[PDB]
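Visitor: The structure follows.
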Amino acid sequence: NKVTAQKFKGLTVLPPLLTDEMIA
Amino acid sequence: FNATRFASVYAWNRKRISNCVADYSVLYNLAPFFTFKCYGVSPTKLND
Amino acid sequence: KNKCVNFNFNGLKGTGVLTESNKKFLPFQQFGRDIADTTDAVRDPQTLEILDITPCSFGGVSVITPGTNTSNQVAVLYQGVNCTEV
Amino acid sequence: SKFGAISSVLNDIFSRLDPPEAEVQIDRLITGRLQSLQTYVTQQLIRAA
């Protein structure tokens, strides 16, 4: 909780391989 | 363009053109060697 | 409206999808820009109505494949898009 | 950013100018944007390290 967007220009963010649940 | 008497250079005239479609195809009926030199826009396509 | 079209509004050329706009800018205002400083909302000259401009659908495509030494079948991954819209 | 060109819109340049100097304007804009992308990549690499 303590830690906290539409780009048509060609900038994307890839999701990580490891989901948070697997890290937990 | 077809005015009979143009003003002197020091007291140059000013005219405002607005609210009208501007066709530049006619301007080529001037003396055969008229300089038509432009800055910032290509004279070939000033009709678009 | 509502398709990938090449539009020319008052000498302003572009390519995209024109949609009916719910934006409510004041009557004197003509154009609409964005964060990236490009026109995304426009007002038609013939009929004073508001249009939203959106770039046509695009994305990245990658290929999943085993080694060609053992097989030659492939799969296709379209990144960041619901493939009900491809 | 205009990067010294007469305008910062590609289609604007292609519509207001004939090629012979349109290549010059477009070249200026392209090289500026390419240099910006390079810089972004370089700082990304440093932060990754």
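We're sticking with Swiss-Prot numbering for chain C, so the shown stretch reads 535-620, in order.
Just so it is clear, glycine is given a Cβ too, placed from its N, Cα and C backbone atoms.
These came from Swiss-Prot, pasted as-is:
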- C:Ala570 to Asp: In strain: Alpha/B.1.1.7 (VARIANT)
- C:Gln613 to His: In strain: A23.1 (VARIANT)
Visitor: In sequence order, what residues of the same chain, 6+ apart, have a Cβ less than 8 Å from the Cβ of C:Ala570 (variant position)?
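Guide: The list for C:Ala570 (variant position) is empty, so the answer is none.
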Visitor: Using a Cβ-Cβ cut-off under 8 angstroms and a sequence gap of six or more, which residues of the chain neighbour C:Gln613 (variant position)?
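Guide: C:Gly593, C:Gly594, C:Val595, C:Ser596 - these are the non-local Cβ neighbours of C:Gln613 (variant position), listed in sequence order.
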